[PDB]
Amino acid sequence: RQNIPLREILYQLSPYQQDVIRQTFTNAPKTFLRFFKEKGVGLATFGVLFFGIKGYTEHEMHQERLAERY
Amino acid sequence: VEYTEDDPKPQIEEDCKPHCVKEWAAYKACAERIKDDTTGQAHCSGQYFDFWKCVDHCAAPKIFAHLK
Amino acid sequence: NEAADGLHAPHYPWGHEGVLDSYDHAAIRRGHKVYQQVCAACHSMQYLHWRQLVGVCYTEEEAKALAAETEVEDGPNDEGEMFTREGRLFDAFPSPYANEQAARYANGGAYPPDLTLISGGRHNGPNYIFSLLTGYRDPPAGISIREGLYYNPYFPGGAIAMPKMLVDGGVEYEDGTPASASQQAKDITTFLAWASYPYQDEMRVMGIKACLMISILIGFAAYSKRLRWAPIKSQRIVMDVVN
Amino acid sequence: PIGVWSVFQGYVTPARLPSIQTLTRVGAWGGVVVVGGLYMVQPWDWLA
Amino acid sequence: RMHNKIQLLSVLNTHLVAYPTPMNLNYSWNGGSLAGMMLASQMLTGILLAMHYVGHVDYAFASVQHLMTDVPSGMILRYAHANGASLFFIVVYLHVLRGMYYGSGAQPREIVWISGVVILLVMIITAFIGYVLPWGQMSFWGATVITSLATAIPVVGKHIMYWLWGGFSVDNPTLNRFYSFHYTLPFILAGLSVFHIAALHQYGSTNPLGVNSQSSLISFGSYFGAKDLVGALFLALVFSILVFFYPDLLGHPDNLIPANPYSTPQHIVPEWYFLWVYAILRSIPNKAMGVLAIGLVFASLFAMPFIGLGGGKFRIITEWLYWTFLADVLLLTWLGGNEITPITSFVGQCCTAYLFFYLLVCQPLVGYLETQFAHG
Amino acid sequence: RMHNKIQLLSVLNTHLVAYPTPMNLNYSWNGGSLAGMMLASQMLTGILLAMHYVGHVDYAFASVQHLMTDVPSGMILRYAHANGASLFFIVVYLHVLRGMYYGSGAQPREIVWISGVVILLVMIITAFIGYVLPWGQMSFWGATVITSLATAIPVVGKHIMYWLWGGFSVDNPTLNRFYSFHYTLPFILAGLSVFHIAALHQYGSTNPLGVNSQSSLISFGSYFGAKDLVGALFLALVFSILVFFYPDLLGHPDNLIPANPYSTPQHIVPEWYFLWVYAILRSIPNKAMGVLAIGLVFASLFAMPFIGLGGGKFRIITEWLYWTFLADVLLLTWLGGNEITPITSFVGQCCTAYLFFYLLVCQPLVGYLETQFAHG
Amino acid sequence: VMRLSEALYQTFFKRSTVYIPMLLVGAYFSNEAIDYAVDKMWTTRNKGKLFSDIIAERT
Amino acid sequence: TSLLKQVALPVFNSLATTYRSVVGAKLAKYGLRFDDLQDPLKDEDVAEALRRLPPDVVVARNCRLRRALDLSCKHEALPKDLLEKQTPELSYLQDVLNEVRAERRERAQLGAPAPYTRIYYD
Ligand SMILES: CCCCCCCCCCCCCCCCCC(=O)OC[C@H](COP(=O)(O)O)OC(=O)CCCCCCCCCCCCCCCCC
Ligand code: HEC
Ligand code: HEC
Ligand code: HEC
Ligand code: HEC
Ligand code: HEC
Ligand SMILES: COC1=C(OC)C(=O)C(C/C=C(\C)CC/C=C(/C)CC/C=C(\C)CC/C=C(\C)CCC=C(C)C)=C(C)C1=O
Ligand SMILES: COC1=C(OC)C(=O)C(C/C=C(\C)CC/C=C(/C)CC/C=C(\C)CC/C=C(\C)CCC=C(C)C)=C(C)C1=O
Ligand SMILES: COC1=C(OC)C(=O)C(C/C=C(\C)CC/C=C(/C)CC/C=C(\C)CC/C=C(\C)CCC=C(C)C)=C(C)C1=O
Ligand SMILES: COC1=C(OC)C(=O)C(C/C=C(\C)CC/C=C(\C)CC/C=C(\C)CC/C=C(/C)CCC=C(C)C)=C(C)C1=O
């Protein structure tokens, strides 16, 4: 099953010799900031393009409705 | 509050009408400007809708305050 | 076009809007009485039965007495003929007309639609219904209405065939509530909102239980996921590569 | 990759392309599809 | 040892219990299990609803109402089916967008991408003919508008239209044949899903790093069963909220009116998951050109594993252009729900042109430039 | 090789083109391909039928009549779907009798036999609930008589019965759920057929000689394609005769009367392929004991690979006893269409006793005696 | 740090045939408690609006 | 085109150096190199170039990929002392791969195929 040549030492601890969810509270703000640091540019360019084009379209639609008035 | 057999909604709607004097002025301007029409297509439904949307948004929570 | 769209209805503070809130069952009872005395002269509500009003709106005996005051066609008998009888709990609400064509003929060509699902069948349902019932205003400049039609800016197009039907004191409630036009409109709108979603209270109770159970189970499953993945997330690999 | 990477790597040459005789004999299957459709629908006044 | 004695134990053990999987898979690799679970949910609730639905134009709406009110647990089943269709489309669309972001269709996984595009086309047809079954106003008029696109084909357009209808208009034979086709096509979806999953197990999954992962593989059953359970519970929360608190949020109020072939609604719109195709169709003022543009969109989707270069995080120009593509498809979704207007026609035309530009110009050429930048 | 580069072509090549098969198989090894062809034919005809059938009382009979007289090619489709069930059962019964004659379920093909017995049970349930669908007198009264046999299990009786009916008698809910269950069950039949064929391919087929045939194997796709085509053409001839010349020969005339719950027909008998089980049930003067005997027949069928010793020729005592078993089963098939009479009750009891005697006493003990005679 | 007791382990946890009935009785009582809490909160919030409140009011 | 294509190459070189700076900053936190981003399953020439390598180079490449995948699972980066030593642009594969691709381009002009196929499993 796909022999891989490799030289290493691997260590593993029992899952009943460590904690489960206690470190999740410590790392939660750091992980939040790291997520937004990594995906900040893409989410921002998505938001700018989508909301800008939607806002321009809705504004010009409102102007079109106003132009039909008497 | 005391509930009345008469309808409180026209009185509340008349009370909110000073809060939307600008839209009323726009509607009356439209109604004056299409006075001499002859084609039968000129109407002022949009400015009317603006005025009544303002009045409705004012009077909506005050109508259900008077109803059981 | 704005006139074809009609005037939008404002958002009214209904007491059943929140996911934690039930219906006002006293208002459903008063709303049904507006239905029997004003609505039902020209509206059918063909998917309601008297059995469904029990435990929501009336007791069994009250609903039986209400159903027994209606004439229901039944048959055929042993002689192959059609007869009439007293209504019962399993019977549906009486329709004022036998067919759509006589309903159109009695109303200038317009067919008054069924009201069982009119609340969920319109955009902004209860607010539109209340504003339509209490909103027979004066037409704006340049808008003329033909004979047999009445102005209502909440109706799309502005020219409805339903006249003003709610009047002050036109219903005598049995709980002492004074019956203005707005109170009648609010009660019948509550009854129609119940008719579109008859199990909203039970659905919300089940949804509260389901959301609580799934929210606890999410934490328990996250615990069992992190327990299984712990020997991998904390493993130590040492190799000769530095790069 | 095999589609456009092969064109960009210079692996698609005239000596590796199929011949004009191969393109003639492969493209002769187009008449088979036409006559199969005419056999299936029979939408003709061709029999006279 | 015990699974070595029976074939069915051996196949299940190999492909579910001891299947090697990259250890660094994140939660973007849960869309497939969620899509399979939503297909199973749709099949179960549909089989249960079929015991009370009647496929006749005189009894369809009435049987829907009777199932809603009188059948025990019938409202839960009906709302679960109608909103599970939307959640099925959400999960599948996010799965496809994951594949577009990471370039997962590339070699040696062209078969997986092609069977995926086949699955998505079958899914679209299944949902469209299922929506006609309640026989409301939207159910009638959308089937009328969409099946009238066959007359854009010259000479033999009206003949194919009348053959699909069973008459001169959408009526009872259309509803009966749509019910049979709608019962049938989910089983083809289950078969296609089995083939699609068995195609992926030939080589394995890709990882978020985009590198070869054969040095770091762990068993599927012990580790990714719990990780899939977590995402299934997050999906069950959203499913519960949609079924019990906002059941008609993703629907249309006009489908609660019975169908009338002599009075059309003012705004005929589909479900939300067909709105981008509808915007592509409405933006072009020619029916044949609109149908051709939709077909070219799906042809570009088929041709992705052979024209697409550019993958995940380390290929940064295409990674930045992915978000522009995502904004474009959501703008197409929003534009479909709005009425025809010169500015919406212009914006829809520009958005369709940008979708074609991204699919056919950015993915080959910018991918080739970044391969030359990184390894030239 | 071209088939070595796409995994779909490799599996298809391995299991349909180059699969090694014994070269001395006679024409009694064509039962399985004929059964698969009949399953595919039934699925196709039914999916076509469901586009004109309405699964409601007061519309079902009229929809079948409209199918028969107004749908183009509708009479052919209905008669083909009705007689195809009979031909499907003829072929599957001859397949089972072949396996009984040759000892085909023995080691190592016990999974093949067990999956076959499961397929047969699903076929029986599918055919019964599909026979209810036209809503005639025979449909209604057979569904009444069979489903009101759950009142033999103590305590939990009529509860299960009323839950099956959706009411207090066979009515519109029973028909409406029977339509959904009948549409759904043949896809389970197709999946079980695929699993059944895949279980045989682990070890390959037996031969008429009953010896090891690993030395003399030939390719399936060239030699056994035309051999299956010949038998398929014979089956098509019989099928065409049944459809076009004697379409109502195998049926019952009472099923052309609309169902009346207040008037019962004089003789209530099922279709011919259910008659042997009906004779076993009707012969025993106790409902619970009849259901126990019916269950015991299928339990003894499941236990056959683990108790049955003895194959085809060169095992001559069990070979001769097979013909008595075949006569017994055909006698039970004849007795089910008669009336209840003391002589017919006695003969049916004797036939049921001999059926159990052959299945549970002759096959182990006479087979062991044959092994002790031949190799002792 | 915190650790399950040995004597409580040997009784309700070592065999699955003892663990499963304990699981079912705990599931029953958990469902009862969740039902009680949800119903009490709903009836307290919507007091005076239900049908049973009107019926008990008319006594 | 030749008049403007004389100076279109320094602009290409500047964009390539900026691209490699950004991506190598991204790669160095995982301990990877630019040549580790090439998959033998994705390209048969890379699969051919990888079997032309001495065994210690392949062992080092596998070690780096294993370390990066472990770091990706742990949602970590390399520590500062390891991160300052990372050399993302030290090639081990580009010469062999360039030779392989040149051989394939040479065989194609004479109508010959490459003497290897894709990696086929099962
Ligand atoms: C006349 C009708 C009146 C209608 C009024 C209601 C219209 C819609 C509500 C108002 C919407 C405007 C603010 C929306 C804020 C949403 C959040 C957001 O953008 O954050 C995403 C995003 C968040 O990034 P993340 O936190 O990294 O995900 O924020 C940004 O990146 C900033 C986005 C700014 C770009 C949009 C600016 C507004 C466009 C208006 C264009 C007008 C053109 C005029 C041309 C004609 C002149 C004559
Ligand atoms: C998107 C994928 C999808 C799948 C898969 C699917 N359905 Fe549905 N089905 C729908 C939609 C959409 C509707 C329309 C729901 C609505 O608006 O009421 C629907 C409605 C129905 C209805 C009409 C009842 C009603 O509530 O309108 C039946 C019957 C039905 N489906 C049966 C099935 C069956 C049987 C299966 C599977 C074996 C199945 N469906 C699978 C999408 C799907
Ligand atoms: C005089 C007979 C009559 C009475 C009594 C009547 N209606 Fe109307 N109703 C109509 C007609 C006619 C229409 C349709 C008008 C049209 O579509 O132009 C209609 C329409 C409606 C509509 C739908 C409007 C829409 O936009 O589709 C509602 C809701 C409604 N009625 C509710 C009520 C209520 C509540 C009452 C009792 C206060 C009532 N009806 C009493 C004749 C009546
Ligand atoms: C148009 C594309 C597409 C569609 C639609 C699609 N798939 Fe996927 N799917 C893929 C690709 C590509 C992969 C391989 C991605 C990888 O491993 O990196 C994949 C992987 C998977 C996986 C493995 C893990 C994962 O989530 O990536 C599963 C399971 C899966 N698909 C199931 C389904 C099911 C079930 C459906 C629909 C009913 C479906 N897929 C629809 C393209 C698709
Ligand atoms: C109760 C038993 C039984 C039933 C019912 C049954 N099978 Fe068979 N089938 C067998 C056995 C045993 C064999 C192996 C015969 C041998 O190799 O001697 C077999 C062999 C086959 C074969 C290989 C060719 C042949 O005929 O020997 C096919 C194909 C097949 N079965 C298909 C089917 C299909 C399709 C169905 C039903 C729709 C079916 N079988 C029903 C027991 C059964
Ligand atoms: C093993 C047998 C069998 C299979 C497989 C089968 N059916 Fe039939 N089905 C029957 C029988 C028998 C009838 C009764 C026909 C009659 O007497 O008119 C029937 C009746 C029907 C009817 C009622 C219309 C009519 O003419 O009776 C429909 C619809 C139908 N089947 C559909 C299907 C569909 C759909 C499938 C598969 C996807 C299917 N059937 C597969 C046995 C079967
Ligand atoms: C690493 O990658 C992988 C994943 O990702 C993390 C996975 O998740 C899975 C597991 C796959 C799942 C859960 C998807 C479900 C699979 C399919 C094929 C969906 C279609 C199947 C259906 C709808 C079954 C329903 C039909 C039935 C039961 C037949 C009808 C019969 C009866 C009702 C009796 C695998 C193997 C995997 O390798
Ligand atoms: C309210 O309503 C509406 C829908 O619905 C919910 C819609 O979706 C759409 C628009 C949807 C689009 C453009 C995407 C989906 C498009 C198509 C063409 C769906 C495919 C269905 C077809 C062609 C119907 C024919 C059915 C067949 C062939 C059965 C399948 C069987 C076999 C192939 C053997 C609109 C406008 C609509 O207003
Ligand atoms: C005249 O009278 C008679 C009939 O009538 C025409 C008959 O046919 C039969 C033949 C029927 C027999 C022997 C029994 C059939 C077998 C079973 C298990 C009964 C059917 C069970 C049902 C309908 C329970 C509901 C289950 C359904 C619909 C499907 C279950 C779903 C799955 C397994 C996935 C006899 C004897 C009969 O004398
Ligand atoms: C002892 O030696 C053997 C035999 O004896 C000589 C056999 O007979 C067979 C099996 C024979 C097979 C598989 C062919 C018979 C056909 C079957 C089972 C299916 C019938 C299907 C037909 C005619 C066409 C179906 C068409 C379609 C389009 C359905 C597919 C659907 C989709 C693609 C969506 C085997 C394995 C064998 O070892």
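Throughout, chain F uses Swiss-Prot numbering, with the displayed residues spanning 2-377 in order.
This entry, so its header tells us, was determined using electron microscopy, 2.4 Å.
Using the three backbone atoms N, Cα and C, a Cβ is placed for every residue, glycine included.
These come from Swiss-Prot:
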BINDING   F:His82, F:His183  heme b b562 binding site
BINDING   F:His96, F:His197  heme b b566 binding site
BINDING   F:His202  ubiquinone binding site
VARIANT   F:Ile317 to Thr  In strain: CC-1373
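Locations of recorded Swiss-Prot features on the structure.
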{"residue": "F:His82", "record": "heme b b562 binding site", "CB count, 10 Å": "20"}
{"residue": "F:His96", "record": "heme b b566 binding site", "CB count, 10 Å": "20"}
{"residue": "F:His183", "record": "heme b b562 binding site", "CB count, 10 Å": "21"}
{"residue": "F:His197", "record": "heme b b566 binding site", "CB count, 10 Å": "20"}
{"residue": "F:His202", "record": "ubiquinone binding site", "CB count, 10 Å": "13"}
{"residue": "F:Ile317", "record": "variant position", "CB count, 10 Å": "13"}
Candidates near ligand 5 among the recorded positions F:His82, F:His96, F:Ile317, judged by a Cβ under 6 angstroms: F:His96
Candidate nearest F:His197 (heme b b566 binding site) in space, where candidates are the recorded positions F:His82, F:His183, F:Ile317 and distance is Cα-Cα: F:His183
Spatial neighbour of F:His183 (heme b b562 binding site) that is closest, considering only the recorded positions F:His96, F:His202, F:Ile317 and their CA atoms: F:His96
Rounded to the nearest Å - Cα separation of F:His96 (heme b b566 binding site) and F:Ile317 (variant position): 21
Cβ under 8 Å to chain H, applied to binding-site residues F:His82, F:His96, F:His183, F:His197, F:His202: none
F:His82 (heme b b562 binding site) to F:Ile317 (variant position) - Cα separation in whole Å: 41
